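Following: one structure in structure tokens, then a few remarks.
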Amino acid sequence: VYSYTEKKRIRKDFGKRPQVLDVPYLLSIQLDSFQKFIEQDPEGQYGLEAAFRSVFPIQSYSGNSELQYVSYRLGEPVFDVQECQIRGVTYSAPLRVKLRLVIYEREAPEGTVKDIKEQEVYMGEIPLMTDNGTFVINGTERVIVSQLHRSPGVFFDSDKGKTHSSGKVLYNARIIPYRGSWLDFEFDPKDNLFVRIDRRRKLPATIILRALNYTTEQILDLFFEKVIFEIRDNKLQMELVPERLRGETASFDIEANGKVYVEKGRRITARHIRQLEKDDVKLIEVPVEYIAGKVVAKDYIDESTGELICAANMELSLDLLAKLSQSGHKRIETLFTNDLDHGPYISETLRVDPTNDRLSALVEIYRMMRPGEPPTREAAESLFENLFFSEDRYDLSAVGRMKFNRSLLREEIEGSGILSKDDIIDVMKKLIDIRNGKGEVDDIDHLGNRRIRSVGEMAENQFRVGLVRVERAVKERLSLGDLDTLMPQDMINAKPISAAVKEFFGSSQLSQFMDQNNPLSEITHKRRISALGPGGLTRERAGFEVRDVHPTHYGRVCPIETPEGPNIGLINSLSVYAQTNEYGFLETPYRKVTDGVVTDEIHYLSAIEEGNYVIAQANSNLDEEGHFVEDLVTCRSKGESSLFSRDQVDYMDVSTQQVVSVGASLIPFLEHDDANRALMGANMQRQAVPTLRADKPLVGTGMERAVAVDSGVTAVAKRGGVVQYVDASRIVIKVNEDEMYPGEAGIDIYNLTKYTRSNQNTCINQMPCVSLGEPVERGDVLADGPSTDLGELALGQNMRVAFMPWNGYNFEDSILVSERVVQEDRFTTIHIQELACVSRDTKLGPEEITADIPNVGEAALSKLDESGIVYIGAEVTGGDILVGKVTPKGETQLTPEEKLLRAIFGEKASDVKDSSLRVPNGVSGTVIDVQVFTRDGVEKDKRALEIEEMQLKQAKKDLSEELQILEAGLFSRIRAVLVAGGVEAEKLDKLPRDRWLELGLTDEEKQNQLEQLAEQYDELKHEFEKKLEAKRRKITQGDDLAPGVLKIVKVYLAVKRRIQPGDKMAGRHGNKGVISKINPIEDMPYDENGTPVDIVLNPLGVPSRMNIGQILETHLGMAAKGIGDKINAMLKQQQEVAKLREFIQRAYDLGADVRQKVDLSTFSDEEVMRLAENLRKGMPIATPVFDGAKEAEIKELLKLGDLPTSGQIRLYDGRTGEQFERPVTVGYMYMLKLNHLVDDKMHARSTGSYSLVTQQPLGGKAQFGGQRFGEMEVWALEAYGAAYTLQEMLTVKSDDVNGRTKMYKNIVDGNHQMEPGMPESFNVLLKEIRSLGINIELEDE
Amino acid sequence: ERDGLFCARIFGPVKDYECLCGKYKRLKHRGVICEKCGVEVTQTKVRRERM
Amino acid sequence: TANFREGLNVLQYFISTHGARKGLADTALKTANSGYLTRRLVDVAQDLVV
Amino acid sequence: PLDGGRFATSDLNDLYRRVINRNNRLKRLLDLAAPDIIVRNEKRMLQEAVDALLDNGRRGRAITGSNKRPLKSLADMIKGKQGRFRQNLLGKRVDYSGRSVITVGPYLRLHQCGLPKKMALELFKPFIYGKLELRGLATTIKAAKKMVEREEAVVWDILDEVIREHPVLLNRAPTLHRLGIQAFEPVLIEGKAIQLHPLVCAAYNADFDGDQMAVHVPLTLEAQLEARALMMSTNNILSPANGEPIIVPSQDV
Amino acid sequence: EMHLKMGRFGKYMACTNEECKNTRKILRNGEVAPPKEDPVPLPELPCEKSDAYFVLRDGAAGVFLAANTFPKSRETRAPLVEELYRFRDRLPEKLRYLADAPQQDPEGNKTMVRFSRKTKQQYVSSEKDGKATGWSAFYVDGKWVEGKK
DNA sequence: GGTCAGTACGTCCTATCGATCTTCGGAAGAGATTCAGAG
RNA sequence: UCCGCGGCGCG
DNA sequence: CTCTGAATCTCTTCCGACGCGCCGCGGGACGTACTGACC
Ligand SMILES: [Mg+2]
Ligand SMILES: [Zn+2]
């Protein structure tokens, strides 16, 4: 059943697939991460507790003192979020950490304590996250973007033969720790295995094996399999495993137990192996030539002489065989090498290895890591131990250990964070196996190999860096301090931690200025995933494979919403239902299929898990008890989709929109438009500017409510009740009795944001959407924010659109707009600009804010007050003075004759220069707020005192009003309790409220409730007192301005900007355009009823662009309007409620097998009338992303509205009254204003400032600079014969000083002649070349 | 500074036709090298040329 | 199998996105390559005049 | 000079300071008859400092400032896309230039373009000043500037007089071929968007989905005549690449 | 024993005792820096150009007062003898002699602690109207001797 | 001799290499090492 | 006023 | 069996489209004492 709030305006849904899983809170990825960072963890696995346990306890060098950690606490912020934004400070909480310093006795045992001290050390500020997932760092609101980075672990990759001739596939293994040095193994084209650390100089791999105290014999035993030979009389025998003969050419006869069978030159067939196995042939007899050439496994020493006959890894030869035979080596061991399955790589690497002992290997790696210095045994050992085997400098995280064990098929998923010898051995073995032919290379772009690192993790890392710096300082001070005459606070300096955290939150690449055009921009910025950042990739070095869409992105990363330009594919958007695993991997939900029945049970699967199962598509039909209607169901399985039986299906998609992101989900008829235009539309929705009045989209997707509510732009009721007070700035709700806590006033107050500046200089304004006495439930939208209409996202306006060419004004994506659009202010938007005037201390005098501006007429001064600051509400235009400021000119000493001349000239004989703040040229607006910031110690001006008094009065009024409302609620509670027992209603009305509080009661628990509420009333009074005092002292206190700044005056200008040619408008289907003409109403095409069209769009864009979704919308919107029209007329005729109810019910039931099922028979007559009034303009329609309205349904809805089924009507030209020869598609499309306004783009310059060194015009509109005539433009002029134009652009208009002065003078004199000279940049070049010791000169001057 | 990277008597005056110490401050003293500080009276553009 | 007047399935749309993004990235790199070639050609041929 | 009393310094100043410090230290050591090892180390450091000043990063790790970025040396000033040759000499920023978003002028003749009135006023300011002083309306240049700032009617009449047959160059980036810059006679229009003839869009590769175009004003007589005779759109009806027409009917046409 | 070592910051001197990490530094024209003492904060002395509080520091330049937020405030001034006598207890054992120095000159003007670089020693001098009064007292063999400069 | 201006030295602050950001692809040139032919 | 870096966007 | 030249391999360096707009952050400076020159 629909709620009271929802019954206001029910959007007709056309979806058919039942919704099993509700859309998750769209900002969970940020809030959950930061909550893990800050919240207490008794197990010490997450966040600050984990970092503290990682660093503490701290002990001195062999000392008898220790510093240990007890608990941490985040204090209350000094300023709230709004105060931080106003004052330009960070919204942070102080971190209080309880620490204990313990000093032991010098006598043994070491644990004999002798004194203990405890105190709460303060160790910096932690920026807290706002309720909407943002950070306020310097008043600016910022978002920390999540990072998609390579997971820690081990990855096996190949070059695909690109690096060498003939395409020999070279294989590499790479170990990526969370923190520490990298370790790579790689194969050379000669099959030799090499190792590198931190991608430094290549070294033989066995060196590391030798550095781990493994001898050559031990290395060979680890990596190879051994073959045994015996020598008896003149016979040589080999111990044979038959499988080893596979693939070997039978170059000699083989005999065993008096049986011989060999075809010389043939390969040992599988039949031969089976015959050998069944005959149990354990030994064979082989010639000397066969055993010659094998590699010796272990060193053999002549026991008689002690001389090493043959070392390990040596190749056997006939003479060596004779020597070992005559020595008496009856048993010989060699290593087995097959050119296909068991390569000799380790042995060959040992041959190439230039080391021979552990010390030699350590020296080699020490020289590689620290070149240019002599080695040392202790230093080499320390370096090798610290590289991979020290927790202090190497950390292969828990996720890293899990991935490392999974890649090596180890059972355990938990283990030590540092590498063991077995780990390195196993990685090398796996690489050798991949080289041999068993196993496959890893897919780097696989989402099971990429990992999500969010705000909390990065903040914890930076806090840990700061804390290890603090730990080093603490160890130093503890070792070299007066142990008993101090306290723990004396040992900890908070500067490193604060510095690290502040640097992360201010300067990090992932700490981004929040884009705040509209709520969708905020949501999509907070759900953004970046492959860049620290520990990530770089734009110019990332290849196409990283950017490309991967099959594992299904349900996790949107394939459409990536931006264009250099960031394509590197910036992704989290899908609607996608969340993050415990280990940081993206998961998507699926419905379990049990015995052919789809179950409501939901399992979140990762990419690796998803690959194993067979997953049905969301559009597969199933009815009644869930069963696939079709025997064959489409599924994707291991990245290769096909049809499967019902029984083979393991999971099904939870929703038809789980692949797209939020922005792509908001696009209607996405399945009918190309991915390019869908991408463009999703990107352009984020650039829409809120308009003067919000307008719901007639054709929506049903996601508007979620985007508007999850984004905190709307005031959402946290408890149900009845609204007690409404105005433009405040909503006061009386909470329901069954919903308020004991001892509570039972009243909620919501304060609305009115006309504040967004990050993009747009307007943030909240407007009530409720009226007095209206019921309110939990979750109801109480006030609409920017781009929100009744809790639905409203990015643009519904516009009547005709698709026809119109006299070339739609020639190339251009848009022709009716003047009725401008008259109705439908795309008018409010822009707020903050302009700051800064008074600074300067040499020879400070700058003064005053109205006595020299050489300025009284007319310009009239707009200012007595303090020199413009009045609030003043309408101002370009060039007018907002804040009057003056600056000492310097001495500027004048001779008495010069002084007399200046006096004769006028008021020029002044030592003061104008530096006042003026409105930027072209900006015309109104002054809506003035804020004065004054350094402590500087006297406040009259305007500052007036603003301070106004703020104090406002604070007192607001606190008093809140106290009065809370007291009213508390006394209402008093009255209710007294009515519930011991009622004296007439006497109670006679008695005053203080007497009510003083009244007694019967001996019941209601007396206890009365006592609790009286105590709460006293607490309210005391809280009012303390809050008043605190707010007064905060208003009075000075501002921590930048050094050298005396006072800052900030003026806020509101500008309402009307739609004009040059402005960019777009729909949601990639259909961009720039307005070309604002056409008079009587010139627009009109229908038989005389209704003109609002916008004319060119039909030619649709076929080439293939964004057919805009056509369908244009049809459906027309139907959406038509129904509304039939309601509107029915409302104008004052028809009975019955007919209205029947028509609206028919409209809601029109769909074919729709899941909505609205039933108006349960609505009251007043509710039906309210709904119809809300439906008067149009019937809002929800068409989900891939489960939208079919074409036949659109035709039927048009038929209900008495509109043509084809969607085309006969139009007449208003200029002539003549019918257009063909019917024209006229409907309604949702259009946006894309923040690319022409008045921000137009710029012109004749002469201005020039750069200091290049002596060329400045760049940029803000600097009033000139356009760049680049090298391609010079080429264009050279292709013509335009030598004089090119010369004047190179010489006079850019760099020649005398040339430009003379050209200006000649143009004023009417002579258009040029006197070119040498460009100054060439002189700069000559001087720079001469500064390099190169004599460059001009000849024959 | 007296002999630094921005020295006036090596590279030229900071302000046009004005000596560093201010003894000479007009075009009538053009070309005069001040005895007190050794800065030639000329245009500031020489600081753009003189190495 | 479906056209744009008909609706593509989720699977079909996901398949098409591969080509879409490949084309966009290819244009991104192609601009730089073509510009470098054009600059080289201009530099080699800039002396030649009738 | 910067705000707050700080001074922005070139990296060359830091390099020169390092070289001077090393040189003075070496000279002092030489005066005091220092041992061979110390003077050898100082000479090596002076050599490294001079190498960093000349071409930083060519040998060893480039010396970095407080921002952990390598300091910019003289070679870096000359080399590269951001060097003098390509950033300042082969291309330049120019006066008498502007830019704005383009729209369709379907009423335009081929040789004319719609130019916003405000852009024209700003771009032709010196011509307007000269014509004001010619007619005696402004005695001095300051009076002319005050008149133009107030935007009097006579100023608009003067502006109409000055743009009558004065071509302007319209350019769209990237300028792939010479048709990327073409000359048009400006017709003054209200609004802030430049109006472009539909037939020249193919040569410009220009659509009206948000394109911005740059406007340049030829000053001298030779420049005006080159614009009229060589660069005007009426002379550019054939493609220099192939000889086929480049000003060709499209879309609705 | 303390030995000379080289690192990223040039040359320094570090003590060989593993239990002691005391480090001094090499300066331009000396064998080694003097034994700089541990900084001593003073919450009771407020800054005048800012809201910070002063902290006493030692070094080759001498003994001075500096703002606790030194990179930001960058406000320094020399201590007065009366100021040191106010917080005599917090001063380390060595510097206590400065508190014993006469606090006022025979003319009654207030004294300030200065560092004579030519002799590398602390003295106390009186100033009137911001100019030195020409009276200074030095520390010679456990007593303070005062006289005209 | 006394006074003013200019010049010189110190403080912020170090001390382990460990901070630190870290890891592309293709083509051309120079130097070093290896193979084949001739003596 | 200069330089640099980072991030985002449009053609 | 050895020596030289040519060929091949390894290491290092250079180049990588143009134009425009917005936001954020950072960037040695200040103080005190001593010495020399001029009056
Ligand atoms: Mg375009
Ligand atoms: Zn002088």
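For chain D, we keep the numbers from Swiss-Prot: what you see runs 254-506, in order.
Structure method, as recorded: electron microscopy, 2.7 Å.
In case you wondered, yes, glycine gets a Cβ from its N, Cα and C as well.
Quick look at what Swiss-Prot lists:
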BINDING   D:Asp460, D:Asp462, D:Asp464  Mg(2+) binding site
MUTAGEN   D:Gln504 to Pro  Resistant to antibiotics salinamide A and B
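Around D:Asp460 (Mg(2+) binding site), the same-chain residues at least 6 positions away in sequence with a Cβ under 8 Å from its Cβ are D:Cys454. It is 15 Å from the Cα atom of D:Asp462 (Mg(2+) binding site) to that of D:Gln504 (mutagenesis position).
Using a 10 Å radius centred on the Cβ of D:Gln504 (mutagenesis position) and all shown protein chains, the other Cβ atoms total 17.
Between the alpha carbons (Cα) of D:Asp464 (Mg(2+) binding site) and D:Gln504 (mutagenesis position) lies a span of roughly 18 Å.
In this structure, D:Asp460 (Mg(2+) binding site) belongs to neither helix nor strand by DSSP; it is coil. Checked against ligand 1, the recorded positions D:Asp460, D:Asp462, D:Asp464, D:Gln504 give D:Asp460, D:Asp462, D:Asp464 in sequence order as having a Cβ less than 6 Å away from one of its atoms. Under the DSSP three-state reduction, D:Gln504 (mutagenesis position) is assigned to coil, being neither helix nor strand. Its Cβ placed at the centre, D:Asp462 (Mg(2+) binding site) has 18 other Cβ atoms within 10 Å.
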